[PDB]
Every structure is written in C-alpha cells, then in structure tokens.
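What follows is a set of notes on a single structure, which appears directly below.
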Amino acid sequence: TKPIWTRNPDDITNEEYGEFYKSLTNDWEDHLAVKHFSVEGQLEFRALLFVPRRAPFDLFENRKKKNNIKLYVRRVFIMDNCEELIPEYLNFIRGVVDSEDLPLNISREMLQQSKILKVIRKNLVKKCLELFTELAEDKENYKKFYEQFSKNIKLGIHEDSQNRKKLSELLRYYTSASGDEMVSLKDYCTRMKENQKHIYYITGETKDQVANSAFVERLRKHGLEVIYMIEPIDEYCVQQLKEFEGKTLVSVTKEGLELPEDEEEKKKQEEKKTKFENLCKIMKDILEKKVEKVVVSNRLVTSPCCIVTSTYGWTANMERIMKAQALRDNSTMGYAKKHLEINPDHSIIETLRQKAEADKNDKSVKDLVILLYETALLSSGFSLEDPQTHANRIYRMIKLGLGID
Amino acid sequence: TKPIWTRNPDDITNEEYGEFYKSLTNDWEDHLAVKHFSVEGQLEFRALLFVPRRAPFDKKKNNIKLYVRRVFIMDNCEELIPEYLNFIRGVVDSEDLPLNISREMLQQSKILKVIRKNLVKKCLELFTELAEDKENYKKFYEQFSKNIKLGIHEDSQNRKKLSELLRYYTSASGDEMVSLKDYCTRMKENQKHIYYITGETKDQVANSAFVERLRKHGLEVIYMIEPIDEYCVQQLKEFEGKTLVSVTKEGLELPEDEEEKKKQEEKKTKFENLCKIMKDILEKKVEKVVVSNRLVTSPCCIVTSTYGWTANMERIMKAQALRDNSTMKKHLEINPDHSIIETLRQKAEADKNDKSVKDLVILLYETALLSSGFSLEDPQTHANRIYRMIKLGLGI
Ligand SMILES: CCN(CC)c1ccc2cc(C(=O)N/C=C\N3C(=O)CCC3=O)c(=O)oc2c1
Ligand SMILES: CCN(CC)c1ccc2cc(C(=O)N/C=C\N3C(=O)CCC3=O)c(=O)oc2c1
C-alpha cells in the first residue's frame, strides 16, 4: 500500500518507527527520538528523521559519508549520501527524504536544484533544532542525548553563525553551584547577582582540577558561579560564542580578571598594587623573560601565586592540546605569553617581600622566586622546561626546611 | 632502443639514473641512492631500486612498478616488499612469474616470496654500503630512522642486520650520532648490559636522575628521544651478546663492585625501616619501596616494573588517548647516601606519626613522579603541599 514515511506522524506507533529504523540502519537497539514532518508550498516534500541511541562513529573524517539520509523523489530511491542535503554536523541523523518536485539530471547551469536543496537543507535543520528544543523539556531524557552529541552541538556553534543563539540555548555544563548536575545557560543567568556583567568559565581537563584550582579562589569566596568547560571542543567553542542573552563570557585563566568593586576594594587593592610593586618588578627580573609581567592577584586566597595567560592569546589548555597534537604530526612546536599573579595577603608573599627588599641578590631569594614560579606552572596546567631542575630546586628548599648541614 | 633497467649497470650515468627516477616519481630533485641488480637461477629477474631524497608521506603499500618480460602489469604490489620499505621507488622485471592463478596455485606466492626476500637483501646491502660515509649516511638516517626502527619491530629475521644501522645520541657523543658496535667497544669487560633511557628531548634525559651513578661510574648511556624507540626496545633484546636494560625500569643490574655491595647491603638494611614506613604512608600510590643503587644527587626516583608500561609509554599513550577519549606499575627508590633520607629515617624512627613526616613522604613521592616523567594526580594538591613545605622552610 503506502510507504512508512507517507503515513503521518501521530498515526504511527513508536515501535513501528523502531522496526523501520532498525531495518534502515541495522542498529541492534531502536531509535532514541523521531521527528517526522511534511512541507507544502512552492516545494512539496516529506522527511522522516531518526536520532540513534549510540553516537555513531567519526568515519575517518573521510567525509565520504556527509550524511546517511536515504533520498527519494516521488517514492523512488536515488542516493544514500547527499552532500548538501544536510550540514556536516548533523550527519548522525538517519532517515529518508521524499521530494515531489526537485530536478534530477542537471548541468552546471541548473542551479535550481541547488536552490531546492538549500531550502530543504534549512527546513531539515530547522525541524531538527525543533526536535532538540522539544527534548530539552524533559531534563533527564535529554541527558541520554547530550551525553552522546554534546561535541556535535558545540561544533555547530563554531560553523553555523546563523543558528548560533538557538544552539547555545542547548548547551549544558558543570558549574560550581551545580555540584553534580549540568545546567543550561538560561539557568546560570537566573542565579546571577545583578550588576554582574560577565559569565565566568574555566577550561581544564578534569572537574576536580578546575574546581580546586587557584584561579577560582576569590570567585567562589565572592559567592559567584563558575562554569567548568572540560572538553577539548570548548576551547574552540567559546572562540565564536561571544555572548549569551547579553552577557559576555570571560575566562578565569586570563589576565585582567574583572570583579565587582564593593566599598571600593579597589582602594585596598590599589594599596596592594603600589605596596608590592617593588616585589613585582624584582621577580620579573629574577625570571627575566620567562614571564611578561608580574602583578598583584585579585583572585587568589589560599594559594600564594598562579600563572594566568594573555588576554588575546593561547591558554594553558590550548598549549597542552596543541602540543599534545604536535606529537602526532612530526613538527617543531613552532612559535602563549603568561602573567604571574601574587596574593598580597599570603604569608609566603609577605615574608618574601621582606627578604627580597632587604637583599634582592640573595641566592636563596633567587631560588625561592624560581621555585614558586615553577610550582605555579604546575597549578596552572603547564609543562616544565626541565623537570629535574625543579626537582633539584625542591630538594634545596627541603634542605632549608630541615637541617641544611 | 632498450629499456633502462635491462641495460647493464655501470654503463649508466648518475644523471641517467636521476632523469629516470624523475620520470618515474615526478620528484623534482634526483634520487638519493640506487641499487640495481639481476638474478639468475630457478628464477630470472632484474630490479632497479631508488631511495628518494625526501622521505615521502606514506593504502598504497608500495610504488614499485612491476614488469614481466618487459611489459607493465601493476604498480601497487602489496606483497612484493615489506611495509617498512614502502619509500623505495623503482621497477622489477621478471622473466618467469605466473600472473593468472587459481587460489590453489600458491606457487605464484613462492616466486613472489623469493623476489621479496631477495629485494630486501639488496636494500640492506645498499644501506650497509651507505653506513661507510659518515656524513652522507646522515642525509639518509635523518629521513628514514623511523623506517629502520619499524623494521626492527616487524622483520625478526633481519633484526640483526638492521640494528647495525641504528644511530643514536649518547652521553659521550655530545653532538654526533653513533652506532651500536661503537658502544660495545667502550664497554668494560665486566659490563654485561647495554644501558638506554627513553625520554622526549636530549636535554631532559641527559640531566635525568636515573643516570646519576652511571656517569659517575664511567658508563655510557644511550639517549632514545624518538617515540618509536619505546616500541623498538620491546623487540630489541640484545646486541653483540650484551643485553639492553632501561634505566627507567627496576632491577638495574650493574657490574658487581669490589664486594662494596656489603656497604650497599648495610645501606639496604639500615634504611629498610624507612622503606616500610614510606610504603604505608603512600596508600597504594606505589607498589614497592626499596633502596636505590642508582642515585647520586637525587634522593629518590620512580622506576617502572620490568614488564609494565614505561614512564615514556604512559605519557605517549595517554597523550594519544585524547583522540579516543578512552582514558586508559610504579616503584619508589630512595638514595641511601642522601641527607634527606637519613633525616627522614630519624624523624620516622622517633615519631612515625608526625604529619610533617607524612608531608615529607608524600611531597618527595610527588616530586619524584615529576622527575620520572609522569603526570600529577591533582596539581593544586601538590602545590598546597609545597606551599606548606615552603611555609616550613621559613616560619609558619
Ligand atoms: C542522477 C545521476 N547522477 C550523475 C552521475 C547524479 C547523482 C547524484 C547527484 C547529486 C548531486 C548533488 O546535488 N550533490 C550535492 C547535494 N546532494 C543532493 O542535493 C542530493 C544528493 C546530494 O549529494 C548532483 O549535483 O548531481 C548528482 C548526479
Ligand atoms: C592485470 C591483471 N591484474 C589486475 C587487474 C592482476 C595483476 C596482478 C595480480 C597479482 C596477483 C599477485 O600475485 N599478488 C601477490 C603479489 N603481488 C604482486 O606481484 C603485485 C601485487 C601483489 O599483491 C594477483 O593475485 O592478482 C593479480 C591480478
């Protein structure tokens, strides 16, 4: 009688859909979700789409399967891999597309097919984003989905600038407040204190490393929520996600960390600015060019120091990923400028300011400046120049802790 | 009027060779080296082989054009040459092999197996020739060092002839690369082992902790900085009788001393108390804690089990496991003659529940992992521990 995608959506049982999706992809378990829609107008076409349970494989990047949408015209099969029928970041969708009107045999000149496809393209991506917007309403079944295709969503953020807002509403992250849960961007905004003009994120490799890192200290004490961006995609994602609902994004690993001045803590921070600037310009010289600037931390509580990164430059996470990639492709590392922030109110920083402003030539002072700098790189997610150099330096500091002999 | 490979070699100008290799591979510069040979016997066939100057970017198993009685057949010939020689370009003109076969007539594979084994011999002949001019072999090993080490891994029958062609940086060779036969000439007749280290840069392995008592003892250590080496040594057991030992692995055998081992034995039992304590302070963070016989300036180091993943291995594999996202044995050696070990034995045997002792054992263990090429559990945890130790260096 009629093919399965011509019967209309609410007249089909979810198991009938599944038997079809199994027969279409040989997947051993049924579909996860289904969107099934038709279109009339200048163009008549139907479309049945499936989202597999287990995220498909990355396919050699061969790009030899831009998609797996079986393509029909007037109920006859045509192609299996239709390059411009679906944007690359939705290639996991399985299903069929049955057009009534598109032109098949075409030369270069007949761009009309490429118009019909572009409109079907936008209509297919629209009905998908609709389905994901639908899925986001049941919080704990959307979990089975974002678990598999989070990497896919973030890719769209980078490529499809036209749908960037609708896509960003679908992102979920770990934050400081959501101790064990993932939360939307709209939720983080509902918990913002007014006059906070920024959304705080940190990029590392594990939650425990970014949660207990040095960079977030005076931000968690300040009652602020910070977003944990742990997957390597995130480093590229934020590069094109400028703002959400008006508020701009800021990295807690970068210099110039803006915070709300209350009862002009800038006046106390300014006294610290000038009080320790002596110590600032000394360690800049003890280190020479291993660092670019030495400034007073406005973000450090329990740790004495941290290594922050240039504003318009690579980060510790990026520097790790890129150079972990340059192992794979045999290459010189080629051509990341760091800033070191010191906590004025820490005893090690206070006591160091005394020994240094008394005798800045003391080889013990030089040794301690280098040592704190090296451990700060460890805190900030970097790799050391020469590990045994730091090792011998720690051994010397241990010699000082107990009997020097 | 006659094809170029059937013409007798030494009647061939190197420009004719180069012009031909250009016409065969469109390479803009001439060949690097050429081996050209014929064979008679049960099988008659000729072969002209080229080594390109620039190492190519390697599913085309090789580019050896294959002729029979001077007629072309195919170029991608899978079982004509082992995979680690895919950079060879050239032609092979057989007189007798059978092309059309029923799967039963594997006799087609015998003729190929014979040409295969015969081709690899004439190549290793060429490479042994190249090893004689030191600073031109460098132009080659610079490009194909990776290839030779792969052959060590795969071709066990030619494993010996290949190792003779390996070149490395060592402690003695400050800037030059040296053969294995040379390292044997500098061995003491009481030395039964060849010492190597696996790292990432020459500068890091030369100043490493594992080699301390080896440069003081007048011993030479081989610097393996390329990642292939990690797999190379897994199949490179011995050269010229003397076996290889990794300075990152446990059970470091050394030339037995003038019965001074009794002093190493007194150190063994004297610090064994501290060994039992640090073993428990680090709850399964390490597998065993024993007395070092290899450390001079460093107080402690982390070696790996003989059969386990090397320190190098765990770094590379987990650096690659960023691709899969798949996310996946240690020994702690302490230096007896170091003051920090003596002082720790005293603080431990006086009050072994001192949190300063706990702070010191954990701190020493973590920095030793850094010394040994590992990654830290929680960097901010180690940092807070150092900040605590620095706070102790001066008043709290
Ligand atoms: C119908 C016979 N031939 C020529 C061999 C085909 C078959 C398929 C296609 C697909 C094309 C094409 O549009 N590619 C880009 C997007 N795309 C579609 O819109 C459908 C399939 C597909 O890959 C095309 O331009 O010519 C084609 C020509
Ligand atoms: C021209 C006829 N065609 C190919 C279309 C051939 C040509 C060559 C071969 C070689 C075979 C063969 O002997 N393979 C074993 C070794 N071998 C070669 O000698 C060349 C490639 C290769 O794998 C074969 O099984 O079928 C062939 C079929």
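Note that chain A carries Swiss-Prot numbering, so the residues on display, from first to last, are 293-627, 630-699.
Per the header: X-ray crystallography, 3.5 Å.
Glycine residues also receive a Cβ, built from the backbone N, Cα and C atoms like all the rest.
Quoted from Swiss-Prot, the note on mutagenesis experiment A:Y313 to E is: Loss of interaction with TSC1 and increases interaction with AHSA1. Recorded in Swiss-Prot as a mutagenesis result, A:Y313 to F carries the remark: No deffect on the interaction with TSC1. For the published mutagenesis A:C598 to S, Swiss-Prot gives the following note: Loss of S-nitrosylation. The note that Swiss-Prot attaches to the published mutagenesis A:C598 to A, N or D is: Reduces ATPase activity and client protein activation.
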Across 2 unmodelled residues, the distance in Å between the CA atoms of A:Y627 and A:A630: 9
Tertiary neighbours of A:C598 (mutagenesis position) (same chain, Cβ under 8 Å, six or more apart): A:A506, A:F507, A:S589, A:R591, A:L592, A:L634, A:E635, A:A670, A:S673, A:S674
Cβ packing number for A:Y313 (mutagenesis position), 10 Å threshold: 24
In three-state DSSP terms, the structure that A:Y313 (mutagenesis position) belongs to: helix
